[PDB]
Structure formats: C-alpha cells, structure tokens
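Following: one structure in structure tokens, then a few remarks.
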Amino acid sequence: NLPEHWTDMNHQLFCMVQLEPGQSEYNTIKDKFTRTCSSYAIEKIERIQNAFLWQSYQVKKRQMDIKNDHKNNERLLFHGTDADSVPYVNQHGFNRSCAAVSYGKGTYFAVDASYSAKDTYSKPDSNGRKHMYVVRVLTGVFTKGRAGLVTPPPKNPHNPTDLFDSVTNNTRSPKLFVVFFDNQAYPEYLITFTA
Amino acid sequence: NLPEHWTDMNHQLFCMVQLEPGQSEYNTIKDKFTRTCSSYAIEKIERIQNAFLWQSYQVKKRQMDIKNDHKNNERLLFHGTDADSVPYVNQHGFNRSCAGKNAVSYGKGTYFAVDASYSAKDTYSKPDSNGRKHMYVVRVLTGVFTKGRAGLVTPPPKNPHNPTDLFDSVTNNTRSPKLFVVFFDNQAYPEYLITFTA
Ligand SMILES: CC(C)(C)c1ccc(-c2nc3c(NC(=O)[C@H](O)CO)cccc3c(=O)[nH]2)cc1
C-alpha cells in the first residue's frame, strides 16, 4: 500500500517528514522548484505521508488507468496557497469548494513553480514565508477549459457522461490544469520558501 | 471487492438491474418507501451496480470505520432528483457542485432525507414529461454529525482549536435527524433508483 520511500510512522496514518538537505529526494524536489524559481530561498521541504489520501488517490489512479486504457494519466504539478490553508491540505487534500476560476470551478495546478509562486497564490504570511505543494495530479485526457464549468466537458456530446479527466488553458502547451473531483490530486511535498 | 450478489457484468463497469417484486431485496425498499409515501405507486426499482463508485465509496467507509470508534457510520437515505440528472448520478454519483439550495439550508452540500416523503416532493423528484418521479436510495457515510448551518462548505470542526478534525456530516437536528448533508465526493453510494408515479 504505502510507498517505499516513506519512512516509518509508528503505526500512525499521517506524518509530515522534513527532508534532509543534500540527499537524493530533497535534491530531486528542489531541482523541480529551482528550474523556474531559482531566485527564491528554500527554508525546508517536507514529505506529506497521508495514508488515507494516498489510498483514495491510488484507487482513482487505478480506475483512470483502466478507463483510458493507458497509464500516462499522472503529472507532477505545483499548487501555491496561503498559510491558513496548509493544515487542511495536508490532512484533507484539495477541495474545489474552498476556491479565480476562469477555466472552471475546480482546483488549479501549475506546470511551472514560478506560476504558483505568485503572491496571489502562495500568499506570504506574517513572516514572509510562502508555501507551495508539489502534487501528483491525475490529469488524464484533457481539453480546454472555460469559465463556469463544474465538471470537465464530455468527450462526445453523444455520451454526455463520458468526461474528460481535467481541463487546461491550452491543450498544445498547457501551463495550468484544473481537476474537479476530490482525490484526483495527492499533495506529496510542501515547500516553504521566501522571495 | 464487488458484492457477490451482483449480476455478472461481463467485464463492464456499470449496469442497472431491474428487481422483481416478491424478492426480499425489492420488498424491503418498497416497504421503506411506502412507510411515508403510501399515496404514490412504484413503477420499478433498479439496483445500481457501479464498480468504480462502489470501490471509492467502500474505501471511504473503511477509513471512517477506522477513524471513528466502533460507530455505525452508514445510513440508508433517500435522494429525489430530476430526470436530467439521473444519467450523471448513475455514473458519477452525487456532486455537491451541482446541488440545489435546500429550502432549509444546513450547508452547501448534497442533501439526503431520512423519509422518502421528503424526497418525494416535486421540488426534488421533479416529474418528467411522462409524469415519472425519480428517487435514489443511498448508502451515506453520515459518521459523527452535528447540527449544520447555512454557511458551511465543509463539515465544521469538532473542536474550534483543531480546525482540521471534522465532523463527518451535518444534520437539521441531532436529536431527531430528518436530513443529512455531505460535503465530499464518494461519501454516498447511489444503490437503488426508484421510478414512481402518482
Ligand atoms: C484561495 C486562495 C488562497 C486565494 C488561492 C487562490 C489561488 C490559488 C492558485 N491558483 C492557481 C491558478 N489559478 C488561475 O489560473 C486562476 O485563478 C483561474 O482563473 C493557476 C495555476 C496554479 C495556481 C495555484 O497554484 N494556486 C491558490 C490559493
């Protein structure tokens, strides 16, 4: 069930694990951030070990891999948010009802960390600290979004219930993805950083 | 694991199974419905076999059973809706983003009734062009609940100083619950569709 690179949780179901700087896992996540956010300062990176969220996400992944007849449904994306939302996300994941929604009423994830690093998203807290998640997202098969969507559009108007898995701003060169269901996104790392 | 009493679906992921009057499965739902809806008549009752919705719901049930202390977390409730919504609900379940505002709101979520008479109101089970009304019978993970409030977009915390440890659902009245509101996907499994008429 639980991934191998997680560390022991003494039979508990939720833990935030601060990563050791200079080790492979920390370097890998840092690199993905610094590709576009090298002018920022990383204070720490934490691994989110939430067993319930992981289980519900992996079930949805298995289902999407069956539905789409392929296994290229996952992307690693970024989500900046304010400090007041961090405890909720760690415990409960991403909730579209807490959403601003130009491509649909869902949760938004950025291809580039620099987009999530905007102060409108990763709002600096009273100490100047900014917060950004690295997220496993089941983008699956996607189409262009539009304002007012509550679910992705149907793949074909002849079967209105067979839906795209997510929407984007631009199908040829996406920079953001919107997902409309719980447990289509697993918050995997939390980056705390400053400008 | 899919229930062993379901029909074989030939590797398919979804199907609706028409029940036979006289079988206990049909009669128990009929009795539950007629307890408060004796003036209506049932056309048919279909068992909803949706493999993916069942799996995700059963995962949430197992998690709530773990988290809560030997609590009966699941109730069998009713949900009236319009014909236009039946194909989506059958396939994808109950989406709070599509829910209507209830005439007495205890939160912005999906509403489920204890009494079929409540879901039988035309405001919920809107008659279609042929006069058919539609009501789901739903397994709902009500869990541990409290009285809701109109402003809620998620269940409230049990403890104001631990805002992320939430009630599982809310109700109109904890002493005499008649409706429940849920705020998350896969917290309710549409198990039967009742088609009925006046
Ligand atoms: C609720 C508060 C704290 C105000 C908030 C607001 C926006 C985001 C947020 N938004 C994103 C986004 N959003 C848009 O492109 C437009 O809002 C759509 O019209 C695109 C790509 C990535 C992100 C992203 O990482 N976080 C997080 C939190």
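What you see of chain A is 481-579, 583-678, where the numbers are those given in Swiss-Prot.
Looking at the header, which is where the method is noted, we find X-ray crystallography, 1.8 Å.
For all residues, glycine too, the Cβ spot is worked out from N, Cα and C.
If you take the C-beta of A:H559 (mutagenesis position) and look for same-chain residues 6 or more apart in sequence within under 8 angstroms, you find A:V569, A:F574, A:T590, A:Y591, A:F592, A:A593, A:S599, A:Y604, A:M615, A:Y616, A:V618, A:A668, A:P670. Recorded in Swiss-Prot as a mutagenesis result, A:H559 to Y carries the remark: Abolishes catalytic activity.
As a published mutagenesis entry, A:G560 to A appears in Swiss-Prot alongside the note: Slightly reduces catalytic activity. Abolishes activity; when associated with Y-559 and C-604. Counted within 10 Å of its Cβ, the other Cβ atoms near A:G560 (mutagenesis position) come to 24, all protein chains included.
Looking at Swiss-Prot, you'll find the mutagenesis A:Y604 to C noted as follows: Reduces catalytic activity 20-fold. Abolishes activity; when associated with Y-559 and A-560. In three-state terms derived from DSSP, A:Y604 (mutagenesis position) belongs to neither a helical nor a strand segment and is classed as coil.
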Other C-beta atoms that fall within 10 angstroms of the C-beta of A:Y604 (mutagenesis position): 18
